[PDB]
Structure formats: structure tokens, C-alpha cells
2 protein chains.
Amino acid sequence: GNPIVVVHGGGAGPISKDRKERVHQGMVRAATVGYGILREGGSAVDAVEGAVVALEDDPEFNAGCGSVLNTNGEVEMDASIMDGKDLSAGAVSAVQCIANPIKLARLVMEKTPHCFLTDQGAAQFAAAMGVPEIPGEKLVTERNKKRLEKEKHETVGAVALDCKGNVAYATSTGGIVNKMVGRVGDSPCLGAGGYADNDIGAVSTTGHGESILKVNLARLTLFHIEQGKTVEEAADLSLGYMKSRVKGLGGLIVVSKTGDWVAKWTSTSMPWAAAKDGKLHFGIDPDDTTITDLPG
Amino acid sequence: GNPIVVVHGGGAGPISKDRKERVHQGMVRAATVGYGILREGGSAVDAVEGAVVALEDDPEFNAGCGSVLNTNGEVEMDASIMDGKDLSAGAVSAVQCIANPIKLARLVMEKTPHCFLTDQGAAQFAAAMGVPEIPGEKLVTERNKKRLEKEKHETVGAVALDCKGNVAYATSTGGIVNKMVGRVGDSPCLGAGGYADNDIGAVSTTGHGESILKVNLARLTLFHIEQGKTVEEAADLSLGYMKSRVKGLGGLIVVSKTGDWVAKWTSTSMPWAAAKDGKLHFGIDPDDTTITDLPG
Ligand code: NA
Ligand code: NA
Ligand code: NA
């Protein structure tokens, strides 16, 4: 009947008003892909993957090109993707030297009997699937070099509901700035970086991964919904619990199986967008929600 | 209040009756350690860690020495440990050439600001913490070589509640036989391989990791308990859902914050034990269960 996609570009401090425009374009671009896949009758899984591939490639976002740097100034990436129909799933942690982690995560889903590969095994699998190796400097940006140095001297996602009622999520990240080598956050961990179940809804998360893991943020959001809460309530309760119980900030996007959706966050901002019923909703701060009529 | 420990040695097919005896001793040994830590007023965390170190070292159990082999006939190990008071946690995935993964997981919890390290980063952190490297052939047993060849031609854990009312879990594994290089199962993933929260209880799981991850078995068990189910009901519902929804078999051990506990499984057997009120309970098949009066 009425497909939806929601996308997020990761929490942040306040954002430079020039930088906000480039971020807006990034988000819109990703929603346009996601929504276009759904409008032709494609699947929720291809919709979330396509949106996330766009944000990975866009260097304003901490995923793929533009990933934050680890303690050695290198890019190490996590991702996962999940289909709500049968709960099948794919994820990779600590991958290096590839453009699109979410696409390697989909290959784990489709081409192996496992849901999760890491580091060397993931690199081997990538090679065996013909994924091209790109040099790591390609993913490093100047903004992120300076962000590393500042921090020493002292994530993207999408969910969707498709024409057949299937839901799905995808989440991809470079991590947190100055993380230890081989540190793994919530983003590749089912129930933490996201969760997708046709009997409830789908969620993708962002923020302090350690906190997100300790509270199982994605799955916890969906529990509240199983208990009769609205998506707005579910998101406020889960993010509030993470704040009070473990002093962790972040955000998330959710879509229930009936088409209700929301974006919430406890950081200052989280770039988000949603496309539904021929309308594109967009925001960054809790002030500035725009609705744009699309054709349709 | 009065302390409990429960331990499990992983699901299995039916077990050779000679082998059952060695397994029995293994389990009793691990409960004895766990329970001896609690009885001197030690913590739930040190209790679950000590039980699991014993089962890692024992070659009858798929964790540490006696880990199942991956597709290249090598040992690759996952583990995690979690404290229910403040939800803090440590985990490692795809580690090689160390005797005790659960101790490396505890060091991630105590000595880093992260909850999860993998592969090369985990090996580096281990080296920097002085963990000795042991050669991989030390963890490989003859039974596991033959188990690998059979599959080609064709987990341990503990929970506890301590004198102060804190709970915890620990889970450690060598994986599933013939897994791809760098495959990661549920055991190092919070909410899947286990979960611990003083407001609810603690759970450690075993079985088909992919399924466990897709359902968030550990956290799911606890949800059912938050909804007013008994521990026995919670476990039956959560394992039944894994069976029906994704065709996955396994088991788990659970302890609520009020001291109720149980062991359940959907595989043929699961070696388990529990110590409480001066009694030691033990079993392998669902049919029979021994209770031994301890001196306490
Ligand atoms: Na990017
Ligand atoms: Na062992
Ligand atoms: Na497990």
C-alpha cells in the first residue's frame, strides 16, 4: 500500500550552517534512492542497502569514505543489514580498504551460511567475491585527520517498509574517533545497531556504540512497541534508559509494521529524512523539520 | 540474600557414556569454583569468569582447549562477560593462540573504554597486557580433527547472583565446526550469547549462533521475565520461538534477580549444573538430574 523509508546520518554536535547544506543533500540523495527502489516495487532490503551505499560514499558521513579514524589514523568499518521476513542477516566488523561495507554485509547474508564475519576473514571473503580493494587513504579525509588530532591532544542507516509489508534495516559506520585497533561497536551487532522483524518493525541506531550494545537499543525500542507503546514513546523510553543507566547519547530511526515512523536523538543533532505518501521529511536539529512535497 | 551459580557446557548430540563421566567432572569442577567464589563473598563477575576458565581449560568442552575447528582446521574463539550492576562488559571475537578468551574479555572490560575487540586488535591488546601466546596446536584435540573431517566429507557458560544481589554472565566458545575464517557467532554479542541486568536477571546461551543472534535469545528470555513469566516459561518461549521462527536449536541457563534459575535446551543434550543453598544439581539429558548435598 504505502511504502516508507527513513534514513539517518549519525549524531553530531551542532553543525556549521554551510556544512548543513551538504549534509541535507546527502540525506535527500539517500532517501531518493531508498524511495525510488520502493516505488518500483523493490524490497525493503534493497531499499535500505541503497540508501546506505549513498551515505557510505558521501564523505560528510562517518561510514565508508569519511569514516572517523582509529588510534593509528586508519579507517576500520562495521556494518549490518537484516531482513524482517525470516530474520536473515549479514554483518562485518573491522573491515579495511573497501568502499562499501554494507555491500560486503549483504554478501555475507546471501552467499554464506553465517551472519557475521570479521577482520581477516571478512577481507578474505571479500577478495573471494571479487570485491575490489581500494587504498585506505581514499577513505581518509582532512576533516577526520584534524578530528583525530584534536581528540588525541586532550554512522549512517536506514529502515524501510516495502509494498509487500516486509521491513528491513541497514547500518554502516567508521566507529568512534581514536578507537583502539580492532574495536567493534554496536553497528554490526543485531539488536544493537539495528533490528528488523515483520511482526514488529525495524530500527537503525547511532551514537555511543558501547552504550548501545549494553542496552540493546534497537531491540529494546521494539520491545516497547510490542508492549503497546507508540514509536515515539518507544524511542523516548529506550534512549532515556540509555542516557540514565549508562550515560550514553545517540539516536535512532524506527518504522513499525503499520507504517508509523519517527527519528529521535539525545545528542544535539541527527541528520535524518523520511519519504512516504509523496512527501519528503528532513531535519537536523529538533527545531528545523522541513516537509517537501515530492511528485506522487 | 543467598548466592547461586549455574553453568553449562554447550549443547550436543547424544554423548558416549564413558565421555559423560569426564563431562560430569568438568561441570562439577566449574560449579565448585563458581560456588566457592560466591561463598567467600566474591562477586558474580568473578564467579562466572572462574567457572568459565575451568571449562575453557577442560578439553571436553568447545571453548579454549577443545574448541571446534574452523574450515582450515584452526581454532578461533569468541567470548563475553557482563556485569549486571552498571551493564559493563567485555568481549573478544576471532582470537587465536591464547588459553583463556574469557580472561581477555574481562581485560577489555577492566582496562579499556570499549566493550568489544576483534581479531588483530584483540591479539595486540593481549600482547600489550602480557597475555601469553600459546601455540594453536595446543588447543586442537583429536576428537575435533575427526569432527572436522566428518563434517567436510558431507560453547560454555555461567550465570550467577552474588551475596550483594549483583548478577552476571560469561560465555566462551570455539564456534561451530567448519565455520569460515573469521566467522563470529553469538557468544561475544551482548544480548545474544548472554545478558546481565540486576533489575531482571542473567542468561548465558549455547547452540546455533546465527539463530541466537537473529532472535537475541539472551535478551529475549529476560523480556519474557520482565513481562511476568517464570524463568521456566521464559526459557521455553524464547527457545521455542528460535526453533519455529528460524529453525535453530540451542539452550540456555538463566537466573532471575530473586534467585529462581533453570537450564533448558532444544538440542539432544546440554551438560549443566547449579549450586545453591548447599546443593549441587547436575544433568546432561532432560530426563535425569542428580542433586548432591554439599557440606555448606
Ligand atoms: Na561516508
Ligand atoms: Na575447553
Ligand atoms: Na553461545
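FYI, residue positions are counted from 1 along the chain as it appears here.
So this one's X-ray crystallography, 2.5 Å, going by the header.
Note: Cβ is positioned from N, Cα and C throughout, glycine not excepted.
As recorded in Swiss-Prot:
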- B:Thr155: active site, nucleophile (ACT_SITE)
- B:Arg183, B:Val184, B:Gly185, B:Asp186, B:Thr206, B:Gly207, B:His208, B:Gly209: substrate binding site (BINDING)
- B:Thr155 to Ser (Swiss-Prot position 168): Strongly reduced enzyme activity (MUTAGEN)
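A map of Swiss-Prot features onto the structure.
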residue	record	CB count, 10 Å
B:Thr155	mutagenesis position	33
B:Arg183	substrate binding site	28
B:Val184	substrate binding site	31
B:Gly185	substrate binding site	27
B:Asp186	substrate binding site	34
B:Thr206	substrate binding site	32
B:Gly207	substrate binding site	25
B:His208	substrate binding site	20
B:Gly209	substrate binding site	30
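Filtering of the recorded positions B:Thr155, B:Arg183, B:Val184 by Cβ separation from chain A (threshold: under 8 Å) yields B:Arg183, B:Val184, ordered along the sequence. Among the binding-site residues B:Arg183, B:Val184, B:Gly207, B:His208, not one has its Cβ under 6 Å from an atom of ligand 3. Here the CA atom of B:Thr155 (mutagenesis position) lies 10 Å from the CA atom of B:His208 (substrate binding site). Between B:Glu154 and B:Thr155, the deposited structure omits 20 residues, and the straight-line distance between their CA atoms comes to 23 Å. In this structure the alpha carbons, written CA, of B:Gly185 (substrate binding site) and B:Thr155 (mutagenesis position) are 11 Å apart. Put simply, B:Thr206 is the one of the binding-site residues B:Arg183, B:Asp186, B:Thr206 whose Cα lies nearest to the Cα of B:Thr155 (mutagenesis position). Here the binding residues for substrate are B:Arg183, B:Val184, B:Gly185, B:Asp186, B:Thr206, B:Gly207, B:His208, B:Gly209. Their largest Cα to Cα distance works out to 16 Å.
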